[PDB]
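First comes the structure, then the notes that go with it.
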Amino acid sequence: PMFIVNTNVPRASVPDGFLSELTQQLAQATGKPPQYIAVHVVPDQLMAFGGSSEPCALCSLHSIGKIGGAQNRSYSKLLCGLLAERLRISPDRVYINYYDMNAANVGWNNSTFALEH
Amino acid sequence: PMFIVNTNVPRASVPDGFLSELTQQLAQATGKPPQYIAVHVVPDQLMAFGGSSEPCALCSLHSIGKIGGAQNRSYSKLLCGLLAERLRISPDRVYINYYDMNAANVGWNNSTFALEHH
Amino acid sequence: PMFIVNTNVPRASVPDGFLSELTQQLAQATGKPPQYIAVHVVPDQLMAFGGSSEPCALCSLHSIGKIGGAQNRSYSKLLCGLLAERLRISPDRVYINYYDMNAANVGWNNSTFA
C-alpha cells in the first residue's frame, strides 16, 4: 500500500514518529505486511479547502484490494484521527482518495505484482 | 472536488488570489458548493513536457460525478484558460487528468461520502 | 503519457540528463512521440518504504492505452533500472502506479483527447 498526505501544515509541526505511526497503523488496518507499506508526507503546501487556508490535507491511499465501503470508512476514521491528533487538522478539512489497484497495474522490483501470466 | 496543479513556474509567478479564483471558478463549473472545493498549487517543480522545460503544468481534477466527455472539454477550456492567463503557461503544454470518484472511495470527516449502507 | 517520480533522494543526486533520458526512454517504451511525453521528478521528499527512510521512490505512469500486463512489466524493468542506475534506489523500494486513462478523461490544449 501507498499513503500520501499533502498539507499546508509546516514541516516543523510534523512530530517525531509520524511516518512510523502511519506505517504501522496502516499495516494493521489493511492487513498488509508493514514491509510493503509506503508513506509520504508533504508539508508546507500552497492549498485551500473551501477557499480557506486554515490547516487542511489532501491524501491518497492505494492498495491492491482491501478497498471498499466499510473498509474505507474505517481507514478514514483512523487517518483523520491521526491527522487531527498529530497535525491538528480538522477531519472536515481532509479528503482521502482511495484507489483499488489491480496487481497488474502496480510496478515493483523490476516487474509488477502480476506474476501469473 | 479536488484540483491539483503541478508546475515549473516560480512561486512568485503565482498571483495572490489564484487559489480563490480556482475555487470559485470550479464551484461554478461543477455545480458543487465552494465549501467542498479543494485546490492545491505546487510551483517550482522539476519537470519537462515534450523534452522542454518551458512553462508547463500537470494537473488533476477529482470529482464525485460531474465528470464526462463534454463536461471535461468544458473544464479543459476553463482551466487551460486560467493557467494561460494567470501563470503564462501555453495550453498545449498542459495535461489535466480527470477522475470520476465513487462516493465510497472518498474519505472525509472521519468517514466517506458513502453514508447510506453498511 | 506522463511519468511522475517522488523520492527522498536529495536533488543534488539527480544527474544532469535525467529528465531527458526519461522522456526519450518512455517515448520508446510506450511507442508515443516524445513531444507528448511529460516527466516530473520530485526529490528531497519525506517518505518511508517498509518503515525505512533509505532511498525509495513512489511513481506513477499515466497513458491513454499502452497499459497492460506485459507492457507494465516492461515499463517497470526500464524505470526501476533507471532509478537504480541514476538515483541509486533499490528496485524493491520502488512502487509505480500505472493508469490506463480514457481519452475523454485527459485534457490538453483547451480540449480533451476525445
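Chain C uses Swiss-Prot numbers throughout; the residues present, in order, are 2-115.
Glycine too: its Cβ is placed from the backbone N, Cα and C atoms.
Positions annotated as active site, proton acceptor by Swiss-Prot, on the basis of similarity to another entry: C:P2. Taking Cβ-Cβ distances under 8 Å and a sequence separation of 6 or more, the neighbours of C:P2 (active site, proton acceptor) in its chain are C:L27, C:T31, C:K33, C:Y37, C:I38, C:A39, C:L62, C:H63, C:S64, C:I65, C:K67. Look at C:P2 (active site, proton acceptor): DSSP puts it in coil.
Look at Swiss-Prot and you will find C:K33, C:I65, C:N98 tagged as substrate binding site, backed by experimental evidence. The Cβ of C:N98 (substrate binding site) lies under 8 Å from the Cβ of C:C60, C:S61, C:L62, each of these being in the same chain and 6 or more residues away along the sequence.
Residue density at C:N111 (mutagenesis position): 16 other Cβ atoms are found within 10 A of its Cβ, drawing on all protein chains shown. Experimental mutagenesis at this site is recorded by Swiss-Prot as C:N111 to C, annotated: Causes formation of interchain disulfide bonds with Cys-81 from another subunit.
For the substrate site, whose binding residues are given in the record as C:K33, C:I65, C:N98, the maximum C-alpha distance rounds to 19 Å. With every protein chain in view, the residue among the binding-site residues C:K33, C:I65 whose Cβ has the most Cβ partners within 10 Å turns out to be C:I65. Chain A comes within the C-beta cut-off of under 8 angstroms for none of the recorded positions C:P2, C:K33, C:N111.
When secondary structure is read from DSSP and collapsed to three states, C:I65 (substrate binding site) falls in the coil class. Secondary structure from DSSP puts C:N111 (mutagenesis position) in coil.
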